[PDB]
6 protein chains.
Amino acid sequence: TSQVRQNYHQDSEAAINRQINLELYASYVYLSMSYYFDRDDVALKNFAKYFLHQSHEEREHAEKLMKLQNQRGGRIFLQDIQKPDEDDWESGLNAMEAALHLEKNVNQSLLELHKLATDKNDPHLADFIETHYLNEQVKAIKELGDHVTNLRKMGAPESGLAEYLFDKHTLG
Amino acid sequence: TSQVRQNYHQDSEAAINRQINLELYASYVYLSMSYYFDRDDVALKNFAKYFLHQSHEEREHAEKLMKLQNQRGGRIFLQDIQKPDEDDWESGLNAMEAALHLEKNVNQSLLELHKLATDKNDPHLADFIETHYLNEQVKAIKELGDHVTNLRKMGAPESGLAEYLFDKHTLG
Amino acid sequence: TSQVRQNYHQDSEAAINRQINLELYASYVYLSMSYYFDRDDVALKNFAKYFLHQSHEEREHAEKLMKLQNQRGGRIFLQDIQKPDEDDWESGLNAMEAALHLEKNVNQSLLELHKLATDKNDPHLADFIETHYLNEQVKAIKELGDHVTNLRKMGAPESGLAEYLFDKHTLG
Amino acid sequence: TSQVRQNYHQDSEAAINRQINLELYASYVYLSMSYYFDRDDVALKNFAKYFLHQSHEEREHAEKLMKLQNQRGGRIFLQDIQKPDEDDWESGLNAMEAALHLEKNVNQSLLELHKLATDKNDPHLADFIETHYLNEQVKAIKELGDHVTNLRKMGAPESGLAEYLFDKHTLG
Amino acid sequence: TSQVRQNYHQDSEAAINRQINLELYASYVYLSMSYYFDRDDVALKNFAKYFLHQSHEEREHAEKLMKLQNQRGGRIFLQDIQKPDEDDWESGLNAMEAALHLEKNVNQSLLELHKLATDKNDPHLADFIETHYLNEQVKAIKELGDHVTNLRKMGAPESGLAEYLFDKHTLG
Amino acid sequence: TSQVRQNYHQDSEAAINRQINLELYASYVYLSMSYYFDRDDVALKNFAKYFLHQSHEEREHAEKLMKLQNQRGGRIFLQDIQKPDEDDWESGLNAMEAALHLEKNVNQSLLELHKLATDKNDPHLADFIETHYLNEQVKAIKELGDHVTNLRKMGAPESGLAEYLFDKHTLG
Ligand SMILES: [Ca+2]
Ligand SMILES: [Ca+2]
Ligand SMILES: [Ca+2]
Ligand SMILES: [Ca+2]
Ligand SMILES: [Ca+2]
Ligand SMILES: [Ca+2]
Ligand SMILES: [Ca+2]
Ligand SMILES: [Ca+2]
Ligand SMILES: [Ca+2]
Ligand SMILES: [Ca+2]
Ligand SMILES: [Ca+2]
Ligand SMILES: [Ca+2]
Ligand SMILES: [Ca+2]
Ligand SMILES: [Ca+2]
Ligand SMILES: [Ca+2]
Ligand SMILES: [Ca+2]
Ligand SMILES: [Ca+2]
Ligand SMILES: [Ca+2]
Ligand SMILES: [Ca+2]
Ligand SMILES: [Ca+2]
Ligand SMILES: [Ca+2]
Ligand SMILES: [Ca+2]
Ligand SMILES: [Ca+2]
Ligand SMILES: [Ca+2]
Ligand SMILES: [Ca+2]
Ligand SMILES: [Ca+2]
Ligand SMILES: [Ca+2]
Ligand SMILES: [Ca+2]
Ligand SMILES: [Ca+2]
Ligand SMILES: [Ca+2]
Ligand SMILES: [Ca+2]
Ligand SMILES: [Ca+2]
Ligand SMILES: [Ca+2]
Ligand SMILES: [Ca+2]
Ligand SMILES: [Ca+2]
Ligand SMILES: [Ca+2]
Ligand SMILES: [Ca+2]
Ligand SMILES: [Ca+2]
Ligand SMILES: [Ca+2]
Ligand SMILES: [Ca+2]
Ligand SMILES: [Ca+2]
Ligand SMILES: [Ca+2]
Ligand SMILES: [Ca+2]
Ligand SMILES: [Ca+2]
Ligand SMILES: [Ca+2]
Ligand SMILES: [Ca+2]
Ligand SMILES: [Ca+2]
Ligand SMILES: [Ca+2]
Ligand SMILES: [Ca+2]
Ligand SMILES: [Ca+2]
Ligand SMILES: [Fe+3]
Ligand SMILES: [Fe+3]
Ligand SMILES: [Fe+3]
Ligand SMILES: [Fe+3]
Ligand SMILES: [Fe+3]
Ligand SMILES: [Fe+3]
Ligand SMILES: [Fe+3]
Ligand SMILES: [Fe+3]
Ligand SMILES: [Fe+3]
Ligand SMILES: [Fe+3]
Ligand SMILES: [Fe+3]
Ligand SMILES: [Fe+3]
């Protein structure tokens, strides 16, 4: 056993490895979305910038979980990062809806991880998840919902003018 | 023969003279486009500024080729600069489409020039073209494609509101 | 008729289009002269800089006429820019003499344009020409005459030392 | 066909998609290496920092290829990012040797890509690879070789003192 | 074989060793020229400074090739640096003509090296030569040609006044 | 005879030409040593920097002797710069020992030159050698001896850790 390990259940260690993979997955989904908006036939540069920023932030989230695993004396086991479920994200609205769905799935996983931590009487892990992940997820979901609402109300995706103006005035 | 001339084929020298003319031609097309948008019945001042900038940059491109000709010991032979193929460019979208077509033609000429240089084992000329022209052409073409896509998606040219807003938010 | 057009004769509009072409022509002559002095077998870099500056200023003069045409509600019709009457300008003195001849021809055209404006009772156009072109032409002609005189008195073109020293001390 | 596409072969487009995956793979290998050195039973924080830096730089390399694909009018098709071939990298020396092997494999792929570009007479792509990838690979390989040599000469991996001191004085 | 070596032909390695010697040779020729102009019976201090600068730059060029050899995993084999073909360089004009001849010979060698690199499908080496040597050679040759032309036109070498004034106004 | 020459014996002039060659030789030995330490299988970057610095300083020493020759009205006659007596310098310790041996040989030559100057009652030359060369040689020899002693005491060359640490803490 690692000399630092204390009050850290095998199941928690495994769940942290799964969460690392999920954050890396989310980073990859956002990378895909970003460069879709960089296509010459899509050409929404602030959508592209927005999603690239999200990609980089998800990598930071994954790295912090890798740090956590080592802090607690668990051992990192990486898995393949699955490619996303689309190559063509269709529109700004559709991408925002897919991001909302992704973030709700990441949140569900984090909530299950918190539940596990508290079932295993691991208050350090539970508060790590609280403090560094749960409110960031609520904020992310709220922002994506706000963006979806605005794009819908403006007439996206059929209005390319709506997506253009949202790109300029909200994301720029 | 010029005292500086070395490894510089007659055919390359001729092709550089043709390229000088083509860059000067492109400068003139953009000058024409610029002042079309300055007309009182068109009145898109950032389209005008955009194309004037492009005009001046094309002149810089031509001057650099004239410098190259002399660097290599070739001799500059200028030809008439043909007037453009339109006097009235119709709309912001139509002008952007014509600019895209122009830039692809300039690129085709540059690619043929690179091919000539490498057929004549002139690596200085090939890398001059690479380094100073080819990526600038890819960037120019990508930008014009992006602009065309946005104007189309916004509803141009029938939407004069689309062209107005693109002028303000992309070109301004 | 353009909504802005007022007191602007068809003949004046045509003459402005001709003048645009002449200023663009002068720009091209000076461009040619500039790079002649950049040849390795001529190699007078301040003659080259002088004439490149003149080239760029002539383009500014043309652009201001294009602006004028649109200000008055005329319509710009561009024509080919003829290549210059020489490829090899022979010497610094000979180029200065050709520039003097060019500027006197441009001045003659501007004077005819002023005469037309006043015959058509177009005081805006007459004072535009006065204010922005006529004294600039007198200054240009005087400077070129001064340069020709100095080069002749110094012994140019047979004295390559004269042209060298004029390049350094007058044009540098 | 994309409106921007010109002189861009299907095979080149496919090879760029493969290269994107390889750069993302390299980023993941370096991420794995980094956090191995963050383990409490390894505890070489400058090895960890070094490899994290490399991870982030490889992601930048991948993003630039994604930009290139879109610049040329190709279409990005992402694939899974395979997990690395080790979970436990054994030592500082062993990790540096694995990084050297990785970088030589990435270089081999880039060289094949350059060969393809030149076989398809795509000088823009060939010079993109030259300019942005090939010398960076030679530098990376040289640095890793230098590091391997020093660690070997110092007595690594059996000397944990050697790895400690290399971490402080070369990587810190 | 060196652990870093990849795609680096024996013939290329040998040619780089020859090029190192040639750049060191050029450095020595320029050193000789410099101090000729420092003689009390020659006494052209800006010719001396010009050629000393060139000497030091050629040493930098040689050092960069030595770095390249090691970057690629080749092995440096130095050879004697031959003394120059003159002790007395006769005049400023004659020295400039000898420098022009030298630089054209160095260029010829670099062009053969580029040809070798591309025959051996070594795009890193070909672009190293392009990027760091070929345009620097074209610029050097153009400058020397310009200097030769001016000195000839001014009346050198028989006019010691010409050489004096060129020393002051071009090289000073 | 040169108009400046006074109290300057033919033998002294010849000895200065020999000394110029010896300083250039020393510069070349140090250049060789420098890049040996830049090899990927040697990889001691501060040894490399140290010896490159010495190379450049020896060139300065040679240039000052060339200046001296001309100051006194002697005539510079350059000779080939012999390549060094090794291609592979084996180790940091071995290179330092070879440098010590070189510097003692240069010193011996300078001492013979001083003896010649004083035998020919040339106090300017004797004090030039004193003032600009003799103490610099004593300092150089002392430093190299100090370096040799430290490397020996630390366990070089068999301890690659010793050479690594000396590179960091003495030469870095
Ligand atoms: Ca435990
Ligand atoms: Ca457990
Ligand atoms: Ca686990
Ligand atoms: Ca899969
Ligand atoms: Ca799927
Ligand atoms: Ca699917
Ligand atoms: Ca589907
Ligand atoms: Ca909050
Ligand atoms: Ca030739
Ligand atoms: Ca030919
Ligand atoms: Ca021609
Ligand atoms: Ca025509
Ligand atoms: Ca027509
Ligand atoms: Ca027509
Ligand atoms: Ca028509
Ligand atoms: Ca290149
Ligand atoms: Ca780019
Ligand atoms: Ca009217
Ligand atoms: Ca009328
Ligand atoms: Ca008209
Ligand atoms: Ca014509
Ligand atoms: Ca004619
Ligand atoms: Ca004629
Ligand atoms: Ca004629
Ligand atoms: Ca008035
Ligand atoms: Ca005045
Ligand atoms: Ca194509
Ligand atoms: Ca194809
Ligand atoms: Ca593909
Ligand atoms: Ca797998
Ligand atoms: Ca495995
Ligand atoms: Ca395995
Ligand atoms: Ca195994
Ligand atoms: Ca480098
Ligand atoms: Ca090889
Ligand atoms: Ca071989
Ligand atoms: Ca060899
Ligand atoms: Ca010899
Ligand atoms: Ca001889
Ligand atoms: Ca001889
Ligand atoms: Ca002879
Ligand atoms: Ca240049
Ligand atoms: Ca004497
Ligand atoms: Ca004597
Ligand atoms: Ca002698
Ligand atoms: Ca020898
Ligand atoms: Ca030997
Ligand atoms: Ca031997
Ligand atoms: Ca031996
Ligand atoms: Ca002292
Ligand atoms: Fe997020
Ligand atoms: Fe996340
Ligand atoms: Fe352009
Ligand atoms: Fe262009
Ligand atoms: Fe003028
Ligand atoms: Fe004018
Ligand atoms: Fe890397
Ligand atoms: Fe990479
Ligand atoms: Fe040079
Ligand atoms: Fe050189
Ligand atoms: Fe020394
Ligand atoms: Fe010395």
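Following Swiss-Prot, chain B residues are numbered 6-177, in order.
Method reported for this entry: X-ray crystallography, 1.1 Å.
Backbone N, Cα and C atoms are what each Cβ position is placed from, and that goes for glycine too.
Here the residue is the original one, while Swiss-Prot reports the published mutagenesis B:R23 to A with the comment Abrogates interaction with NCOA4. Fails to localize to punctate lysosomal structures. B:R23 (mutagenesis position) falls within a helix when secondary structure is assigned with DSSP. All protein chains considered, the CB of B:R23 (mutagenesis position) has 15 other CB atoms within 10 Å.
According to Swiss-Prot, the experimentally introduced change B:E28 to A is described as follows: Reduces iron binding and oxidation rate; when associated with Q-87. Under a cutoff of 8 A between CB atoms, and with a sequence separation of 6+ in the same chain, the neighbours of B:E28 (mutagenesis position) are B:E63, B:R64, B:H66, B:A67, B:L70, B:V111.
The Fe cation 1 binding site annotation in Swiss-Prot covers B:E28, B:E63, B:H66, and the record cites experimental evidence as its basis.
What Swiss-Prot records for B:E63, B:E108, B:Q142 is Fe cation 2 binding site. In the three-state DSSP classification, B:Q142 (Fe cation 2 binding site) falls within a helix. The Cβ neighbour count for B:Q142 (Fe cation 2 binding site), using a 10 Å radius and every protein chain shown, is 21.
Quoting Swiss-Prot on the mutagenesis of B:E108 to A: No effect on iron binding but the oxidation rate is severely reduced; when associated with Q-87. Neighbour list (B:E108 (mutagenesis position), Cβ cut-off 8 Å, at least 6 residues apart, same chain): B:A31, B:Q142, B:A145, B:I146, B:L149.
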Around the Fe cation 2 site recorded as B:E63, B:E108, B:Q142, what other same-chain residues have a C-beta within 8 angstroms of the site's C-beta center? B:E28, B:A31, B:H66, B:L107, B:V111, B:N112, B:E141, B:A145, B:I146
So how many other Cβ atoms are close to B:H66 (Fe cation 1 binding site), meaning within 10 Å of its Cβ? 21
C-beta crowding around B:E63 (Fe cation 1 binding site), within 10 angstroms: 24
